[PDB]
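To keep things clear, I will list the structure first and then write my remarks on it.
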Amino acid sequence: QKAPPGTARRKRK
Amino acid sequence: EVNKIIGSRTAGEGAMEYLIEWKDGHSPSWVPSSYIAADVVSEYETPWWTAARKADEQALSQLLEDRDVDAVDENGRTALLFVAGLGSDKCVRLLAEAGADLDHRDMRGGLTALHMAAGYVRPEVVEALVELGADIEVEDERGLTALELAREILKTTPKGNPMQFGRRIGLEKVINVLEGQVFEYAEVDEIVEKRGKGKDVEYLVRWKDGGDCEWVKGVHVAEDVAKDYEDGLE
């Protein structure tokens, strides 16, 4: 479950 | 006097009215449930609750020409809550089509259809529930969103055989469908600070689009921008 290139996980707002 | 029922309609609050047709002959008129015979009401609703509790789509298709879909049962469950817990994405899509209240709440436990699809482990259903625009945030009596629920149960699924397996898959598919709703993967402008050590490294993150910086676990970041950081370090 790897994070896309140049991004990071956050909550939706 | 009274011939047959031909329609329902939510009046007041969880109170019902039925559209009656007449043998004395006159134009069909609305009338409170509290005001009409037991069986005659029962005879209009039973074909309905049977259909649902067995997710009969065809039937449901017909029993809708003029019917209030969000009729409740004893525990405040609408038709939808049933077809959901049974795992009928096809039904659910149909009653959605009928304007059912996706965000409806029962009165034994306080649940929504997504708490059913969750608890009963129906992924393809949830898939659809969210597709059609349900609100994942809705808590219940236990304070649980639907997701926190899938999290909790999977805590306690067995690990025995391929029977106990399709269960674990199920909860994951749901728990991930749901996550892919709470959580976005937004792009990073810059990574300002480093905390934690080794693998449990937590990075402080600056967003391209705006707003605060925030500690993302080193897992929940990209291997390409985490490197770009510890290189600037050297």
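Using Swiss-Prot numbers, chain B covers 85-318, in order.
Structure determined by X-ray crystallography, 3.2 Å.
Even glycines carry a Cβ here, placed using N, Cα and C.
Annotation source Swiss-Prot lists Mg(2+) binding site at B:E232. Secondary structure at B:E232 (Mg(2+) binding site), as computed by DSSP, is helix. Around the Cβ of B:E232 (Mg(2+) binding site), the number of neighbouring Cβ atoms within 10 Å comes to 15.
Listed in Swiss-Prot as a mutagenesis experiment, B:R161 to A is described as follows: Decreased interaction with LHCP. Spatially close to B:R161 (mutagenesis position) yet at least six residues away along the chain are B:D190, B:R192, judged by Cβ distances under 8 angstroms. B:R161 (mutagenesis position) falls outside any helix or strand according to DSSP and counts as coil.
Under mutagenesis, Swiss-Prot gives B:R192 to A with this note: Decreased interaction with LHCP. Mapped onto three states, the DSSP output places B:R192 (mutagenesis position) in coil.
DSSP assigns B:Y204 (mutagenesis position) to coil in the three-state reduction, placing it in neither a helix nor a strand. Using a 10 Å Cβ-Cβ cutoff, B:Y204 (mutagenesis position) registers 13 neighbours. Recorded in Swiss-Prot as a mutagenesis result, B:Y204 to A carries the remark: Loss of interaction with LHCP.
For the mutagenesis experiment B:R226 to A, the note given by Swiss-Prot reads: Decreased interaction with LHCP. DSSP assigns B:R226 (mutagenesis position) to coil, not to a helix or a strand. Around B:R226 (mutagenesis position), taking its Cβ as the centre, 12 other Cβ atoms fall within 10 Å, counting all chains.
The Cβ of B:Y269 (mutagenesis position) has 17 neighbouring Cβ atoms from other residues within 10 Å, across all protein chains displayed. Quoted from Swiss-Prot for the published mutagenesis B:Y269 to A: Decreased interaction with ALB3.
Counting every protein chain shown, the Cβ of B:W291 (mutagenesis position) has 16 other Cβ atoms within 10 Å. Listed in Swiss-Prot is the mutagenesis experiment B:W291 to A, annotated as follows: Decreased interaction with ALB3.
Among the sequence features in Swiss-Prot, the mutagenesis site B:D293 to A is noted as follows: Decreased interaction with ALB3. DSSP assigns B:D293 (mutagenesis position) to coil in the three-state reduction, placing it in neither a helix nor a strand. A 10 Å cutoff on Cβ-Cβ distances gives B:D293 (mutagenesis position) a total of 8 other Cβ atoms nearby, all chains included.
B:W291 (mutagenesis position) sits 34 Å from B:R226 (mutagenesis position), taking the C-alpha atoms as the reference points. Less than 8 angstroms from a Cβ of chain A: among the recorded positions B:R161, B:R192, B:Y204, B:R226, B:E232, B:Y269, that describes B:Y269.
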